[PDB]
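One structure is given here, and the rest of the page talks about it.
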Protein chains: 2
Amino acid sequence: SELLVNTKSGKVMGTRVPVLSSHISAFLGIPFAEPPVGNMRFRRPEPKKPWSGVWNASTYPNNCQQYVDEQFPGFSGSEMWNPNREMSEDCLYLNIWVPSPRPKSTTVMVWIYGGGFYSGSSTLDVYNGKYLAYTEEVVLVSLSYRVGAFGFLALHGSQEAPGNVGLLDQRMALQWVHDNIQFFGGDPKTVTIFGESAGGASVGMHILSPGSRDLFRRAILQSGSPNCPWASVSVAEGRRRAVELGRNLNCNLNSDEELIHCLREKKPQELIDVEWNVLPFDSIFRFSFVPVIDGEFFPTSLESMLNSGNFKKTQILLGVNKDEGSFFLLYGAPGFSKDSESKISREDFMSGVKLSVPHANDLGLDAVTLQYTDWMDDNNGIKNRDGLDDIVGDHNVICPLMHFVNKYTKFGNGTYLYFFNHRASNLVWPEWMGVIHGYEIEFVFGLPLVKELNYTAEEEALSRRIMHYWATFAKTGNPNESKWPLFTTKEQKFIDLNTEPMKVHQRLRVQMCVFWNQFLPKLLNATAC
Amino acid sequence: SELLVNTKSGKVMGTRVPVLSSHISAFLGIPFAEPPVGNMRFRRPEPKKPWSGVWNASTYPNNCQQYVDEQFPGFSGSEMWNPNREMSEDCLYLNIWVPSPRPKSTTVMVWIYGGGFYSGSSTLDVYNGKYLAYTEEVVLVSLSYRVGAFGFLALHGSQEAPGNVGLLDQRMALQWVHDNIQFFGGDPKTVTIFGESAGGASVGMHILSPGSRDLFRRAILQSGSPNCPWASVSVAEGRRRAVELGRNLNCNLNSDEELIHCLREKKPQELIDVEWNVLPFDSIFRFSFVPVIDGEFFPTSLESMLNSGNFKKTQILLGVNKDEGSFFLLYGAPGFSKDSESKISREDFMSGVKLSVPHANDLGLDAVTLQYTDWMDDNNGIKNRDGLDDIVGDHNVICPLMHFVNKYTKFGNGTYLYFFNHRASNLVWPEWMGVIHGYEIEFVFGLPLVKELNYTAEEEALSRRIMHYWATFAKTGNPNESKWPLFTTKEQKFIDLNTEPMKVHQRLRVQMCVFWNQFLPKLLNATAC
Ligand SMILES: C/C=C1\[C@H]2C=C(C)C[C@]1(N)c1ccc(=O)[nH]c1C2
Ligand SMILES: C/C=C1\[C@H]2C=C(C)C[C@]1(N)c1ccc(=O)[nH]c1C2
């Protein structure tokens, strides 16, 4: 039967799902590891003891325990990202949408969700791979990994909570996809891992981690790099946050094993309640438990790996959205509110700047302000709001990404860079937010084909085209069958992705990124002598 | 007789000079101090022992010994600024053009020449006050002061060469003008001292020095402030240069009195030959012997005087030209040449930046480059040439001047700011140089009225209008009889001065000057901790 599949782990019974007036198969909730519950919490994942009988893969799995966004209860625009299934520590499952009739051996796309490493679910409506599987005849897998403390608590040196275990869950699912996707019609040598935000940071961390490189062919990174300032922490810093979390829960802190035993006692929601109390600064775009540059998953400083070519050479398609900062300012910067134009006073601008660049001394905060201020219209609240949106985006996504692109492109086998600047016509967020972090995802996954969702003919068009760019790059390592120029360190070409006739540009935010990637760091290092 | 005048010093016999189809009187070369020759070299000036019989004031005086510009022998454009009379240490003389018929008591304008404190002559063709005296019926006096080592060598503590003595010559001439200009038709309570470059720096230093404030009513500062980075040196630094000059002349350096006795032995040209060998850096827009913040002429750091209001409160008219840097890059920056478009390589740009900001560490030079570079077209030689012209102008004239204006305006009784952006149609310098340092001077002095000089009807127009602005401000403390807005620290209004219909603008180069006046200094102070 089209829905019955035999994998090296046992049989799996899928389900037929309708899509655009036709159908496809879906095997939802295939386990890829032993449920990391009990004493296994914080531990590295374990492969799933094979089973007997058919696994019923007819319905989405549980979602990993995680912080639920309650900032705008009832607001679809924020609730669409919240877990839509019972959350549970038993959440390590993967989903596979497969064309019908099952292909013999076609391109695979593995989606890695990316909510700042503290959240994410593979079951979100925007992550429904059926339109993409169906439309581009690719096997689409979306995995799940432990987020938050559960996936990234790190007591380096311990074996009970070594850290990065959420990255190992991803690897484990990549491993399972490698070993079994052939039975579903996929070609395990043409697997493109793609992800957004912390997912794009994950993708890039698989391209760097030695133990992950062989499990995938090429990569797509959306608004995220492994080198983003919020993506990783030193082992010392990761240890510090582990202790503090422990401190917020009244744990014996005499030793790792006491601390870890205490944390394993806590119910999942107790870790989540005090999860944000451990950041070391008042800041926005900083999350608590993230990958630690431990020396195992990452041999060394991401920067030395990047400089030395120590990373998988393949082709990558990456890019950023126009307004990456909006979402984070809205949620944590004073002066921003959802139902107003959030015009910003220079006094709030200065509070935002400081929240956006926590590790900077005053001279640093001084260089940021000088750089993002129109001194000839400095009390302009619209310029200050937008000037802050840029600060947060450039610093956190755009510039660390242009640093990865230029570092990668010197050793990779093809780089394609896009700039998403299209605001969905049916967006329910305030217009001041612009083209928001996470809002290309819906075009990539083809929601604009669902009439009942109300996009515009030009938007459906942009979806089909972006999907064809993703699918076609997954298959051949090139997005083109209007050419999307390859990106070279000399020309710096990239393109716009919007309902208008794409244009090619060069040097995506050079001026600003020279500031963030080259000047600021030098400044912050100088001043400290 | 209209040409015979009796002053408290003796009688003076002038001469009638033609001008624009009419005539006026001129008393040229009236001594205002004892010739500072011999053992008086470096000494403070002395009042001129009165004389008997008429002093023949029918012909221009000698010019103070000074560096002659031989960079473009034969080039009028550079030779027009060179001494046009026998140079001599006996050069302390003043010139007075007086309307005919002699006025009873009219406005006086005293011109202070300004070649970086190392050169200048009151006898230059562009400094011929007759067109201004005649056209605006004002008594025009142009004084002369010792330049170079002769006027600014400073062995602080010595009485033989105390320093600033070139500023005291100016004061002395102001004193003489005060005490005798009534006999020529001037009103000694309506004396406006005006100057360009080192002269505008001198003007502003008279507004600050206690012992000078009472001798003049209001002031006009052209492309110069007392706070320009090249205008003064600490007493320690001034001492250092005195010793080095002495070292270049093989002087006993056992003591000031030996050094000074040696220097008084040297012929004037020997001091001039090694005059530039004492600068402490490889730099452009830095001159050797300049005023020293000694504690007598200047009670304290110009910055504390400015901050505390410790300065003459009156009204001032000041401004800058569009391209203040050209002239200095042409003469000392690699890559610039008079007969080419001087497009600049980024390698030369980097050599220029370093020459332009000598006191900066690498991080400073890094901030300058980041700020003046179009990182999206960085090998553009035209952008790099212009970007350097701006660096030199902003740092050296425009921004230190906007810092004086904002400091002054908080205590002054009226500030009027202009931006000269007009390139004389008959300029013989390369076009890349733009509106050059020193090129408003010819419009201020009304040369554009001399047909035989070939300006355009619109330029003659601009002359008459600028002169009327200078004359009318001298007389009433306001340039207006299209209003030239007053400048306030809140509005920052200034106007353009060019053959086009003047417009009012605000915040002359704020962005850049915030960099030079606020960020760079803070940066350079931070980095050194
Ligand atoms: C635009 C919304 C976002 C993006 C980044 C983060 C950190 C939170 C977020 N709610 C979220 C939550 C879950 C998820 O899968 N992705 C994202 C993307
Ligand atoms: C544009 C030419 C200039 C200006 C500045 C300086 C330093 C030298 C100069 N040759 C000079 C020489 C003599 C003078 O009186 N003024 C000036 C103005």
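We number chain B the way Swiss-Prot does; in order, the residues shown are 25-505, 511-558.
Looking at the header, which is where the method is noted, we find X-ray crystallography, 2.5 Å.
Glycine residues also receive a Cβ, built from the backbone N, Cα and C atoms like all the rest.
Among the features that Swiss-Prot reports, active site, acyl-ester intermediate is placed at B:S221. The feature active site, charge relay system is assigned by Swiss-Prot to B:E348, B:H461. Looking at Swiss-Prot, you'll find the mutagenesis B:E220 to H noted as follows: Loss of activity. What Swiss-Prot says about the mutagenesis result for B:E220 to Q or D is this: Decrease in activity. One mutagenesis experiment catalogued in Swiss-Prot, B:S221 to V, is accompanied by this note: Loss of activity. Experimental mutagenesis is annotated in Swiss-Prot for B:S221 to C, with the remark: Loss of activity. For B:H446 to Q, Swiss-Prot lists a mutagenesis experiment annotated as follows: Almost no loss of activity.
Feature map: annotations from Swiss-Prot on the structure.
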residue	record	DSSP (3 states)
B:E220	mutagenesis position	strand
B:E348	active site, charge relay system	coil
B:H446	mutagenesis position	coil
B:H461	active site, charge relay system	coil
Filter the recorded positions B:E220, B:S221, B:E348, B:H446 down to the ones within 10 angstroms of B:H461 (active site, charge relay system), Cα to Cα, kept in sequence order.
B:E220, B:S221, B:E348
Calculate how many Å lie between the CA atom of B:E505 and the CA atom of B:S511, with the 5 residues in between left unmodelled, and give a whole number.
10
Tally every other Cβ atom lying within 10 Å of the Cβ atom of B:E348 (active site, charge relay system).
28
Expressed to the nearest Å, what is the distance separating B:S221 (mutagenesis position) and B:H446 (mutagenesis position) at their Cα atoms?
18
Cα distance (Å, whole number) from B:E220 (mutagenesis position) to B:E348 (active site, charge relay system):
12
Please report the distance from the Cα of B:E220 (mutagenesis position) to the Cα of B:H446 (mutagenesis position), rounded to the nearest angstrom.
16
Within 10 Å of the Cβ of B:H446 (mutagenesis position), how many other Cβ atoms can you find? Include all protein chains, please.
20
Among the mutagenesis positions listed here, B:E220, B:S221, whose Cβ has the fewest other Cβ atoms inside 10 Å?
B:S221
B:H461 (active site, charge relay system) CB neighbourhood, other CB atoms within 10 A:
29
